[PDB]
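Participant: Take this structure first; my questions come after.
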Amino acid sequence: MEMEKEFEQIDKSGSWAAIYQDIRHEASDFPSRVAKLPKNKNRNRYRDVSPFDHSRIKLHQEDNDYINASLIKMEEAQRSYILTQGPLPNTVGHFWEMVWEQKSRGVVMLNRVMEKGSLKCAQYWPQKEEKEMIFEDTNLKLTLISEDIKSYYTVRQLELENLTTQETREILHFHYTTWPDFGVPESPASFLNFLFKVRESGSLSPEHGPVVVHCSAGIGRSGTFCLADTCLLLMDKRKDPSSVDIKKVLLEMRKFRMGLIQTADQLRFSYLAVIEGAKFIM
Ligand SMILES: Nc1cc(-c2ccc(Cl)cc2)n[nH]1
(Lines of atoms letter the chains of each structure in order from A and count residues from 1; the text may use other names and numbers.)
(Lines give C-alpha, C1' and ligand atoms only; values in the text may rest on other atoms or scores of the structure.)
Protein backbone atom coordinates (compact mmCIF):
# COMPACT_ATOMS: atom_id res chain seq x y z
CA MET A 1 0.00 0.00 0.00
CA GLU A 2 1.00 3.65 -0.27
CA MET A 3 2.26 5.30 2.90
CA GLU A 4 -0.15 8.15 3.76
CA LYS A 5 -3.26 6.02 3.37
CA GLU A 6 -1.77 2.96 5.02
CA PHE A 7 -1.08 5.46 7.82
CA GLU A 8 -4.70 6.59 8.18
CA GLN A 9 -5.84 2.96 7.96
CA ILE A 10 -3.64 2.00 10.94
CA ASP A 11 -4.79 5.04 12.93
CA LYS A 12 -8.49 4.35 12.33
CA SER A 13 -8.02 0.66 13.14
CA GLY A 14 -5.70 1.34 16.10
CA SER A 15 -3.29 -1.45 15.14
CA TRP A 16 0.15 0.20 15.56
CA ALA A 17 1.15 -2.29 18.28
CA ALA A 18 0.33 -5.25 16.03
CA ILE A 19 2.22 -3.81 13.04
CA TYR A 20 5.26 -3.16 15.25
CA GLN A 21 5.19 -6.64 16.78
CA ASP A 22 5.19 -8.13 13.26
CA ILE A 23 8.40 -6.21 12.53
CA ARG A 24 9.93 -7.53 15.74
CA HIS A 25 9.01 -11.11 14.77
CA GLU A 26 10.48 -10.89 11.25
CA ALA A 27 13.69 -9.07 12.21
CA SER A 28 17.08 -10.68 11.62
CA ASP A 29 18.97 -12.53 14.36
CA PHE A 30 22.76 -12.71 13.91
CA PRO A 31 25.50 -13.53 16.45
CA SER A 32 27.06 -10.86 18.69
CA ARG A 33 29.78 -13.01 20.29
CA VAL A 34 32.49 -10.33 20.58
CA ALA A 35 30.13 -7.96 22.47
CA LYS A 36 29.45 -10.66 25.07
CA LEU A 37 33.07 -11.52 25.93
CA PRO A 38 33.76 -10.85 29.65
CA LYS A 39 36.54 -8.36 28.88
CA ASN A 40 33.97 -6.10 27.13
CA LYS A 41 31.36 -5.83 29.90
CA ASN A 42 32.27 -2.26 30.80
CA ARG A 43 32.17 -1.27 27.10
CA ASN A 44 28.39 -1.89 26.86
CA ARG A 45 25.78 0.44 28.34
CA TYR A 46 22.89 -2.07 28.15
CA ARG A 47 23.22 -5.85 28.32
CA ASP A 48 20.45 -6.39 25.73
CA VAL A 49 21.80 -3.97 23.06
CA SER A 50 24.84 -5.31 21.19
CA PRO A 51 26.32 -4.95 17.69
CA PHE A 52 26.22 -7.98 15.39
CA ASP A 53 29.66 -9.47 14.66
CA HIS A 54 29.28 -9.15 10.86
CA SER A 55 28.62 -5.37 10.86
CA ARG A 56 30.46 -4.12 13.99
CA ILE A 57 33.02 -1.31 13.70
CA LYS A 58 36.53 -2.47 14.61
CA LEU A 59 38.97 -0.13 16.35
CA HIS A 60 42.47 -0.19 14.78
CA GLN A 61 44.06 -1.58 17.93
CA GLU A 62 45.58 -5.00 18.55
CA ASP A 63 44.80 -5.21 22.28
CA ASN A 64 41.02 -4.83 22.14
CA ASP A 65 39.25 -3.72 18.95
CA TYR A 66 35.72 -3.63 20.44
CA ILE A 67 33.24 -0.72 20.47
CA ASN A 68 29.44 -0.92 20.65
CA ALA A 69 28.88 0.50 17.12
CA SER A 70 27.43 -0.85 13.82
CA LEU A 71 27.83 0.01 10.10
CA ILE A 72 24.41 0.35 8.40
CA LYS A 73 25.14 0.22 4.59
CA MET A 74 22.08 1.05 2.41
CA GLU A 75 22.90 -0.15 -1.10
CA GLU A 76 20.08 1.28 -3.26
CA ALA A 77 20.02 4.63 -1.44
CA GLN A 78 23.85 4.86 -1.55
CA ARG A 79 24.05 6.04 2.08
CA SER A 80 25.97 4.60 5.06
CA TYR A 81 25.59 5.37 8.78
CA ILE A 82 27.43 4.32 11.93
CA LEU A 83 24.95 3.83 14.80
CA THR A 84 26.43 3.70 18.32
CA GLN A 85 25.51 3.97 22.01
CA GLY A 86 26.13 7.15 23.98
CA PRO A 87 29.75 7.01 25.13
CA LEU A 88 30.54 5.71 28.65
CA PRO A 89 33.17 7.16 31.00
CA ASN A 90 35.57 4.38 29.92
CA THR A 91 34.78 4.60 26.17
CA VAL A 92 35.06 8.33 25.30
CA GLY A 93 38.59 7.79 23.95
CA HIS A 94 37.38 4.80 21.85
CA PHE A 95 34.50 6.93 20.48
CA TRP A 96 36.84 9.63 19.10
CA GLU A 97 39.31 6.96 17.84
CA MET A 98 36.43 5.56 15.74
CA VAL A 99 35.50 9.01 14.39
CA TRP A 100 39.13 9.51 13.33
CA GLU A 101 39.71 6.06 11.83
CA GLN A 102 36.41 5.98 9.89
CA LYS A 103 37.01 9.52 8.41
CA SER A 104 33.63 10.82 9.60
CA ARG A 105 32.81 14.51 9.18
CA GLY A 106 29.74 14.72 11.43
CA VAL A 107 28.40 13.38 14.77
CA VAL A 108 24.60 13.44 15.33
CA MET A 109 23.46 13.38 19.01
CA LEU A 110 19.72 12.88 19.73
CA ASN A 111 19.67 12.84 23.57
CA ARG A 112 20.56 15.16 26.45
CA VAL A 113 23.42 14.20 28.79
CA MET A 114 20.84 13.96 31.63
CA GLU A 115 17.25 12.81 31.03
CA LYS A 116 14.66 11.61 33.57
CA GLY A 117 17.14 12.54 36.35
CA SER A 118 19.76 9.98 35.24
CA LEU A 119 22.91 10.14 33.08
CA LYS A 120 22.27 8.94 29.50
CA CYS A 121 25.84 9.50 28.20
CA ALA A 122 29.18 10.95 29.23
CA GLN A 123 30.08 14.63 28.69
CA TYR A 124 32.33 13.65 25.78
CA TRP A 125 33.05 17.06 24.14
CA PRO A 126 34.44 20.32 25.64
CA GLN A 127 32.04 23.05 26.73
CA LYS A 128 34.53 25.98 26.63
CA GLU A 129 36.98 27.00 23.89
CA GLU A 130 39.88 27.46 26.35
CA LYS A 131 39.36 24.05 28.13
CA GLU A 132 40.28 21.38 25.58
CA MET A 133 40.12 17.61 26.22
CA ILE A 134 42.96 15.10 25.93
CA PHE A 135 42.20 11.37 25.61
CA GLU A 136 45.39 9.70 26.76
CA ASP A 137 44.39 6.09 26.05
CA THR A 138 43.96 6.84 22.29
CA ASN A 139 46.29 9.89 21.94
CA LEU A 140 43.73 12.42 20.64
CA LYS A 141 43.06 16.08 21.45
CA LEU A 142 39.63 17.70 21.03
CA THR A 143 38.93 21.47 21.01
CA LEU A 144 35.68 23.43 20.87
CA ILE A 145 35.99 25.96 17.99
CA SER A 146 32.48 27.52 17.90
CA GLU A 147 28.94 26.87 19.12
CA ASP A 148 25.60 28.01 17.65
CA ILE A 149 22.60 27.51 19.98
CA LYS A 150 19.14 27.49 18.35
CA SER A 151 15.69 26.82 19.74
CA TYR A 152 15.54 23.10 18.88
CA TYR A 153 19.19 22.14 18.30
CA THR A 154 22.81 23.28 18.74
CA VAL A 155 25.62 23.00 16.12
CA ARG A 156 29.25 22.91 17.21
CA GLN A 157 32.51 23.06 15.29
CA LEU A 158 35.21 20.85 16.85
CA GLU A 159 38.89 20.25 16.02
CA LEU A 160 40.19 16.71 16.42
CA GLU A 161 43.98 16.26 16.48
CA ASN A 162 45.80 12.95 16.21
CA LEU A 163 48.68 13.65 18.63
CA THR A 164 50.80 10.85 17.13
CA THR A 165 50.93 12.47 13.64
CA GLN A 166 49.91 16.09 14.42
CA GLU A 167 47.22 15.83 11.73
CA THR A 168 44.01 17.80 12.40
CA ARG A 169 40.42 17.63 11.15
CA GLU A 170 37.22 19.63 11.50
CA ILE A 171 34.24 17.70 12.95
CA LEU A 172 30.67 19.05 13.02
CA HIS A 173 28.49 18.17 16.09
CA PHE A 174 24.70 18.28 15.45
CA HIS A 175 22.83 18.11 18.78
CA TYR A 176 19.04 17.76 18.77
CA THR A 177 18.18 19.09 22.23
CA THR A 178 14.36 18.97 22.42
CA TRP A 179 13.23 15.33 22.13
CA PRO A 180 10.85 14.91 25.09
CA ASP A 181 11.84 12.76 28.11
CA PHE A 182 8.76 10.56 27.44
CA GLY A 183 7.13 9.66 24.11
CA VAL A 184 7.83 11.32 20.74
CA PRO A 185 7.44 14.88 19.40
CA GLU A 186 3.91 15.97 18.54
CA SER A 187 4.98 17.35 15.14
CA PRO A 188 7.92 16.15 13.00
CA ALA A 189 8.65 19.66 11.76
CA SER A 190 11.63 20.45 14.01
CA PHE A 191 13.14 16.96 13.54
CA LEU A 192 12.92 17.31 9.73
CA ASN A 193 14.43 20.82 9.84
CA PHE A 194 17.28 19.29 11.88
CA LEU A 195 17.76 16.43 9.36
CA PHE A 196 18.00 18.98 6.51
CA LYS A 197 20.64 20.97 8.43
CA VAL A 198 22.76 17.81 8.82
CA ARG A 199 22.35 17.14 5.06
CA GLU A 200 23.29 20.70 4.10
CA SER A 201 26.60 20.44 6.02
CA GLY A 202 28.05 17.64 3.81
CA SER A 203 28.17 15.21 6.76
CA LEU A 204 26.01 12.58 4.97
CA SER A 205 27.75 12.76 1.59
CA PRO A 206 30.00 10.17 -0.13
CA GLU A 207 33.15 12.34 -0.04
CA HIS A 208 33.33 11.65 3.72
CA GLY A 209 33.24 8.58 5.96
CA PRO A 210 29.86 7.58 7.43
CA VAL A 211 28.13 9.97 9.84
CA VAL A 212 28.20 8.78 13.49
CA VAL A 213 24.70 8.88 15.06
CA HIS A 214 23.82 8.13 18.69
CA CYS A 215 21.25 8.46 21.44
CA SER A 216 21.52 6.54 24.74
CA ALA A 217 21.34 2.94 23.36
CA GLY A 218 21.78 3.86 19.69
CA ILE A 219 18.65 2.08 18.35
CA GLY A 220 15.53 4.15 19.05
CA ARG A 221 15.80 7.87 18.18
CA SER A 222 18.93 6.94 16.16
CA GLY A 223 16.90 4.46 14.13
CA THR A 224 14.22 7.08 13.47
CA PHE A 225 16.86 9.48 12.05
CA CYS A 226 18.42 7.06 9.52
CA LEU A 227 15.06 5.47 8.54
CA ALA A 228 13.56 8.86 7.70
CA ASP A 229 16.67 10.01 5.79
CA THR A 230 16.92 6.80 3.68
CA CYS A 231 13.18 6.69 2.85
CA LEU A 232 13.20 10.33 1.65
CA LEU A 233 16.29 9.72 -0.52
CA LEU A 234 14.65 6.67 -2.17
CA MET A 235 11.50 8.70 -2.93
CA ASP A 236 13.71 11.17 -4.84
CA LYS A 237 15.67 8.48 -6.73
CA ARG A 238 12.84 6.20 -7.94
CA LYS A 239 10.43 6.67 -10.86
CA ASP A 240 7.51 5.73 -8.56
CA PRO A 241 7.90 7.31 -5.08
CA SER A 242 4.79 5.51 -3.77
CA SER A 243 6.71 2.23 -4.12
CA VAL A 244 8.86 3.07 -1.06
CA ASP A 245 7.82 0.68 1.74
CA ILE A 246 8.95 2.00 5.13
CA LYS A 247 8.50 -1.38 6.84
CA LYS A 248 10.72 -3.08 4.25
CA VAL A 249 13.38 -0.38 4.62
CA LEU A 250 13.31 -0.84 8.43
CA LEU A 251 13.75 -4.61 8.14
CA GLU A 252 16.73 -4.05 5.78
CA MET A 253 18.35 -1.72 8.34
CA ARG A 254 17.74 -4.29 11.11
CA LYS A 255 20.00 -6.71 9.20
CA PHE A 256 22.86 -4.44 10.41
CA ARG A 257 21.87 -3.49 14.02
CA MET A 258 19.27 -5.01 16.34
CA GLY A 259 16.24 -3.24 17.76
CA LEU A 260 16.01 -0.16 15.48
CA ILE A 261 12.80 1.70 16.41
CA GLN A 262 12.02 0.78 20.04
CA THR A 263 8.26 1.47 20.31
CA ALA A 264 5.10 1.59 18.22
CA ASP A 265 5.01 5.35 18.90
CA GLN A 266 8.47 5.73 17.33
CA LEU A 267 7.22 3.72 14.32
CA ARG A 268 4.20 6.00 13.89
CA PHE A 269 6.43 9.06 14.25
CA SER A 270 8.76 7.74 11.51
CA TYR A 271 5.79 7.41 9.12
CA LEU A 272 4.68 10.95 9.99
CA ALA A 273 8.15 12.36 9.35
CA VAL A 274 8.52 10.72 5.93
CA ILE A 275 4.99 11.76 4.89
CA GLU A 276 5.46 15.42 5.80
CA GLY A 277 8.99 15.49 4.47
CA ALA A 278 7.95 14.24 1.05
CA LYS A 279 5.74 17.32 0.60
CA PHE A 280 8.44 19.80 1.45
CA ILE A 281 10.99 18.22 -0.87
CA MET A 282 8.88 19.23 -3.87
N1 LIG B 1 40.13 31.53 12.47
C2 LIG B 1 39.42 30.32 12.28
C3 LIG B 1 39.77 29.09 12.57
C4 LIG B 1 38.71 28.31 12.17
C5 LIG B 1 38.68 26.87 12.32
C6 LIG B 1 39.75 26.25 12.88
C7 LIG B 1 39.74 24.88 13.02
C8 LIG B 1 38.61 24.18 12.61
CL9 LIG B 1 38.52 22.63 12.82
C10 LIG B 1 37.56 24.81 12.04
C11 LIG B 1 37.60 26.17 11.92
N12 LIG B 1 37.76 29.07 11.65
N13 LIG B 1 38.22 30.25 11.74
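Cβ from N, Cα, C; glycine included.
According to Swiss-Prot, the record shows the following:
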type: MUTAGEN; residues: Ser50 to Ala or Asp; note: No phosphorylation
type: MUTAGEN; residues: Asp181 to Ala; note: Substrate-trapping mutant
type: BINDING; residues: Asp181, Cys215, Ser216, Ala217, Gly218, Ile219, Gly220, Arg221, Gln262; note: substrate binding site
type: MUTAGEN; residues: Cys215 to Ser; note: Catalytically inactive mutant; abolishes sulfhydration
type: ACT_SITE; residues: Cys215; note: active site, phosphocysteine intermediate
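In the displayed structure, how are the listed features positioned relative to their neighbours?
Facilitator: Non-local neighbourhood of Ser50 (mutagenesis position): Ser32, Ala35, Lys36, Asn44, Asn68, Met258, each in the same chain, at least six residues away, with C-beta under 8 Å from its C-beta.
Taking a C-beta cut-off of under 8 angstroms and a sequence separation of 6 or more, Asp181 (mutagenesis position) has the following same-chain neighbours: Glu115, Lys116.
Cβ-based neighbour count (10 Å, all protein chains) for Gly220 (substrate binding site) stands at 21.
Under DSSP, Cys215 (mutagenesis position) is assigned to coil, being neither helix nor strand in the three-state scheme. A 10 Å cutoff on Cβ-Cβ distances gives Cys215 (mutagenesis position) a total of 27 other Cβ atoms nearby, all chains included.
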Participant: In the structure shown, with every protein chain counted, which of the binding-site residues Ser216, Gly218, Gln262 has the densest set of Cβ atoms within 10 angstroms of its Cβ?
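Facilitator: Within the set of binding-site residues, the most crowded position is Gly218.
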Participant: From the Cα of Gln262 (substrate binding site) across to the Cα of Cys215 (mutagenesis position), what is the distance in angstrom?
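Facilitator: Between the Cα atoms of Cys215 (mutagenesis position) and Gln262 (substrate binding site), the distance comes to 12 Å.
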